[PDB]
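J.: The structure under discussion is supplied below as structure tokens; questions concerning it will follow.
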Amino acid sequence: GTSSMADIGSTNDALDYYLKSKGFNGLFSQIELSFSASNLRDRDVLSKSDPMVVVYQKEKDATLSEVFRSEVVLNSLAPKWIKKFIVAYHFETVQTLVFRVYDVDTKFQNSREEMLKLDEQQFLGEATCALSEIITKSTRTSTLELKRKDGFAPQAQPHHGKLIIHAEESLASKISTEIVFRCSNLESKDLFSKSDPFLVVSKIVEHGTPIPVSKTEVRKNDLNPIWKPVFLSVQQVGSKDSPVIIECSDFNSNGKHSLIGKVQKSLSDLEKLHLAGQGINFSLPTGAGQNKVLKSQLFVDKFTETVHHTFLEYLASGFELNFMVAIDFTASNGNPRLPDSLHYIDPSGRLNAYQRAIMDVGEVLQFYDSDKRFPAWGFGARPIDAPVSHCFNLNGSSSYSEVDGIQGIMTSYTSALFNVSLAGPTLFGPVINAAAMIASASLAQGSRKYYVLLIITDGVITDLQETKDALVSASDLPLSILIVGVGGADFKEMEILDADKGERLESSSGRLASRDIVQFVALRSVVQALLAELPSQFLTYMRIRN
Ligand SMILES: [Mn+2]
């Protein structure tokens, strides 16, 4: 291998960071709801029924898809259903579900539930909620009153019983496999030199290039390397019986690394090797369809399937996501009273871009905080009689920034719009510090809050340096940040801040960010993808924190 200790050191440093950012990546989470009911009644009388719960998925257009259907419990005054419903959990979307309980006619006592027509059974009642509402309860159990439409009666509308939903993250979806590889007698292609070897584990595609899934650090002048542990979830590999590619390569600082050897084996195959203590010989390709078995061998020194502490594990341990908002009130935007102002409050009730982004994000994150007291700021405006503020409370107080609910944010916003003077220029430093001050204070008081600040701007920032410095400093606190650009401005300068598109942030004082905490996108939903990254950031913090 050709490279300096410095070239190696730094490619390893790049890897460490990338791993902490992707985490024990990609155990895409699944929930098991299980069901039971009490007091099922078509009218005012409770007698043995034959209950069945049926679960629909509510689309935004309010359309209903059937996604599950319990078995029929026979002759019961309180059924406890055996059949569980496994639904995927998507942190980035509200998953509205609708539950419907039916009293199955007795003539069907021998029918498989799949075969039942619901028109032919007694509809007892219905309830609705988001998945988010069930998995954020301490007991992970909700109790919902089944209701029917009796015509029109929000108060004295009769009950038809209670439906009781228990949610549990499914064990299989929490499993990752730690592996420690070791090789034996590696030969570099570069003759008369020792190898600087690393390993790449790649999922197999059919008729296209294999997708790298994991990578070991590079070791200097080692012919019998024992790497640090790499971790693999089942979704990264496919199934435990799915063959993967393991390539051993010789590192070259010039970026073109040379293949040392390659084997193809499943994660199951590796386990058998581990237990047996046996190694397997590597191969190189030679003839466009033949391979050569090397003297060099691969070994699996360690191999442990573990239950990884997942996002949902933390939520069930009483950890919250607390939403914060900061809104550009720079004149960039145009007078609120102008139809083509980005802050125009349409009389018809149509949301502007700031309202859209607030809802798109808040609507989801509101379920992960129990108090729903959300700090709300504006920046770049002149309040009555004062100079320009770069962090004033939207609610218009002097002492506190919290507002009640998304609703509270929306009314604080429309309120501020007509009680201050859009000014300038566009600065992010002060709000980020304000947020950090709150994060920090929460950390010191041993709270279990992690904070998500949404910043919405119409142009590019002025204080790019003092922003980096604030972010870098914030990276140690329980705080993620999402920036959303609105209107048609050129946001090119913003992309240096994005976790994905940008680069690891450097303080002016030289210090580096512990982790990626910023994302940016232009609201040309596109928000969904911003939300999808937060769990990872969330967990990164929890790993790193000290
Ligand atoms: Mn602006």
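Each residue's number is its place along the chain shown, starting with 1.
Technique stated in the header: X-ray crystallography, 2.8 Å.
Cβ coordinates are placed from backbone N, Cα and C, and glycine is handled just like the others.
Under the heading Ca(2+) binding site, Swiss-Prot lists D44, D50, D103, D105. Annotation comment: Swiss-Prot describes 157-284 as domain 'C2 2'. Quoting Swiss-Prot on the mutagenesis of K372 to A (Swiss-Prot position 391): No effect.
Show me how these features fit into the structure around them.
T.: Its own atom aside, the Cβ of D50 (Ca(2+) binding site) has 20 Cβ atoms within 10 angstroms in the protein chains shown. DSSP classifies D50 (Ca(2+) binding site) as coil under the three-state reduction.
Listed in sequence order, the residues of the same chain lying 6 or more apart from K372 (mutagenesis position) and placing their CB within less than 8 Å of its CB are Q366, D404, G405.
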J.: Using a 10 Å cut-off on Cβ-Cβ distances across all protein chains shown, tell me which of the binding-site residues (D44, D103, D105) has the largest neighbour count.
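T.: When each Cβ's neighbours within 10 Å are tallied, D103 leads.
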J.: Is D103 (Ca(2+) binding site) helix, strand or coil when read with DSSP?
T.: strand
J.: Please report, as a whole number of Å, how far the Cα of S525 is from the Cα of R524, with 7 residues unmodelled between the two.
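T.: Computed span over the unmodelled residues is 10 Å.
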J.: Report the DSSP secondary-structure composition of the domain 'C2 2' (157-284) as helix, strand and coil residue counts.
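T.: The breakdown for the domain 'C2 2' (157-284) reads 18 helix, 60 strand, 50 coil.
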